[PDB]
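**Student:** Structure incoming, see below.
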Amino acid sequence: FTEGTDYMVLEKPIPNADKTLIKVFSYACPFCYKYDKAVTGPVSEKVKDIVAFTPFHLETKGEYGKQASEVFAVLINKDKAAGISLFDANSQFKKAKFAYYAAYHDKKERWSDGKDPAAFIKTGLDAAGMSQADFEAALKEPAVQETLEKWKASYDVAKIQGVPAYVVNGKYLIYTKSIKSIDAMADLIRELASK
Ligand SMILES: [Cl-]
Ligand SMILES: [Cl-]
Ligand SMILES: [Cl-]
Ligand SMILES: [Cl-]
Ligand SMILES: [Cl-]
Ligand SMILES: [Cl-]
Ligand SMILES: [Cl-]
C-alpha cells in the first residue's frame, strides 16, 4: 500500500487513540450508510485483535448532528459498559444507527428540518429500546460528556477527504475511495497498525 493513494498521515493526530480503528461518520452521509452496510462490520471484526472499533460522530453535518451525537454517545457508553460489541445483535448503538440511516436515506425523513428534535431523538431511542427519561439521565454522565468532547476532533478530520473517515491509531487516515474490498481494507489496517 502507498501513502498518498491508500492512506495519508494526519498532521494533527487524534489524541488518546492507541490501538484504535476510529470511524468518523455522520447519520446524514450516504457513503457512511453504504460502507456501514458493506465493509465496516466485517472489517472491524477481522482486526478486533489489534485495534478497538471506535465510532466518532460528526456533529456539524445535517440538521440533527448534535442530537445524533448525543444519542450515539449515550448508547455506545451503555453497550461498552455491558460488554456488548457495537456489531452485536443486542447493540443499542447499532439499532439506533441503522434506524437513523433508514429514516434519513431510505424514507427521506427530515423531522421538520431541525424544528422537532424530540421526534428525531425518539426515532433513535425507540429503535434502541431506550426510554426518553433514561437517555436524559445518561446524557448527564461524565463518560458520555467525555465522549462528546473527544468527537469534536471529527470536524478537522472530515476536512481531508470527507466522511466516512477510517483512522488507524489516531494517525493514519485511509482514503475511502481507495477501498476495494473487505480483505484489502483489513490488510491495509494491519499494515498501518504495525507502524
Ligand atoms: Cl444523502
Ligand atoms: Cl459505527
Ligand atoms: Cl436522502
Ligand atoms: Cl417526524
Ligand atoms: Cl435537509
Ligand atoms: Cl477549523
Ligand atoms: Cl490477500
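Residues 28-222, in that order, are what chain A shows, numbered as in Swiss-Prot.
According to its header, the structure was obtained by X-ray crystallography, 1.5 Å.
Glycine residues also receive a Cβ, built from the backbone N, Cα and C atoms like all the rest.
Straight from Swiss-Prot, here's the annotation block:
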- 28-221: domain 'Thioredoxin' (DOMAIN)
- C56 to S: Loss of activity; when associated with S-59 (MUTAGEN)
- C59 to S: Loss of activity; when associated with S-56 (MUTAGEN)
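Map the listed features onto the structure and describe their local environment.
**Tutor:** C56 (mutagenesis position) falls outside any helix or strand according to DSSP and counts as coil.
Around the Cβ of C59 (mutagenesis position), the number of neighbouring Cβ atoms within 10 Å comes to 26.
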